[PDB]
Amino acid sequence: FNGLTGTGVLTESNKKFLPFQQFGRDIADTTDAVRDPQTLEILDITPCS
Amino acid sequence: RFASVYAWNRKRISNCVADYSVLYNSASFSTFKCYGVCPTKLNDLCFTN
Amino acid sequence: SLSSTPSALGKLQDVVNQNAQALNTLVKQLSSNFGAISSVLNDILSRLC
């Protein structure tokens, strides 16, 4: 993406972001979900099994 | 059109891509030093401001 | 008596709560910098040489 480099499984998110947030964070301070720079879908990042 | 230092100017760079490709390696500069990101990685990053 | 008083089984609930707190404290130390420029390894690697 724009950074937030990592490995995981991207699925559609049921989240909404405020227009200026781009991505979120978990309690562990890891990215929870990101907005796709193109088309702006929010994708949840789950761990790989 | 460089400014007097007492009244240094500033321009915003936005909505554009690249030219962080170690331009300093042209050796037209007497010095080049980064205080954040190591110079060779600037061209791999995204910025907001 | 057991149905009526919620504190009746506090001795077992306390064990559960202590263990939950330990795990919910351990995952939060991941957000700490510990003097590092960032709590996230991926940010260190994408920006520094």
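Numbers in chain B track Swiss-Prot; the residues on display, in order, are 346-394.
Header says: electron microscopy, 3.4 Å.
Quick reminder: no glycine exception, Cβ is built from N, Cα and C everywhere.
Where Swiss-Prot documents B:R346 to K as a natural variant, the accompanying text is: In strain: Mu/B.1.621. Under the heading of natural variants, Swiss-Prot lists B:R346 to T and annotates it as follows: In strain: Omicron/BQ.1.1, Omicron/XBB.1.5, Omicron/EG.5.1. Quoting Swiss-Prot on the natural variant B:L368 to I: In strain: Omicron/XBB.1.5, Omicron/EG.5.1. According to Swiss-Prot, the natural variant B:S371 to L carries the annotation: In strain: Omicron/BA.1. According to Swiss-Prot, the naturally occurring change B:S371 to F is described as follows: In strain: Omicron/BA.2, Omicron/BA.2.12.1, Omicron/BA.2.75, Omicron/BA.4, Omicron/BA.5, Omicron/BQ.1.1, Omicron/XBB.1.5, Omicron/EG.5.1. Listed in Swiss-Prot is the natural variant B:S373 to P, annotated as follows: In strain: Omicron/BA.1, Omicron/BA.2, Omicron/BA.2.12.1, Omicron/BA.2.75, Omicron/BA.4, Omicron/BA.5, Omicron/BQ.1.1, Omicron/XBB.1.5, Omicron/EG.5.1. Where Swiss-Prot documents B:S375 to F as a natural variant, the accompanying text is: In strain: Omicron/BA.1, Omicron/BA.2, Omicron/BA.2.12.1, Omicron/BA.2.75, Omicron/BA.4, Omicron/BA.5, Omicron/BQ.1.1, Omicron/XBB.1.5, Omicron/EG.5.1. Record note (Swiss-Prot), natural variant B:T376 to A: In strain: Omicron/BA.2, Omicron/BA.2.12.1, Omicron/BA.4, Omicron/BA.5, Omicron/BQ.1.1, Omicron/XBB.1.5, Omicron/EG.5.1. The unchanged residue is displayed.
On the structure: features taken from Swiss-Prot.
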residue: B:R346; record: variant position; Cβ within 10 Å: 3
residue: B:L368; record: variant position; Cβ within 10 Å: 13
residue: B:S371; record: variant position; Cβ within 10 Å: 7
residue: B:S373; record: variant position; Cβ within 10 Å: 8
residue: B:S375; record: variant position; Cβ within 10 Å: 5
residue: B:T376; record: variant position; Cβ within 10 Å: 5
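The separation of B:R346 (variant position) from B:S375 (variant position), Cα to Cα, is 20 Å. In terms of C-alpha distance, the listed variant positions B:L368, B:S371, B:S373, B:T376 place B:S373 closest to B:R346 (variant position). If you take the Cα of B:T376 (variant position) and the Cα of B:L368 (variant position), they are about 12 angstrom apart, rounded to a whole number.
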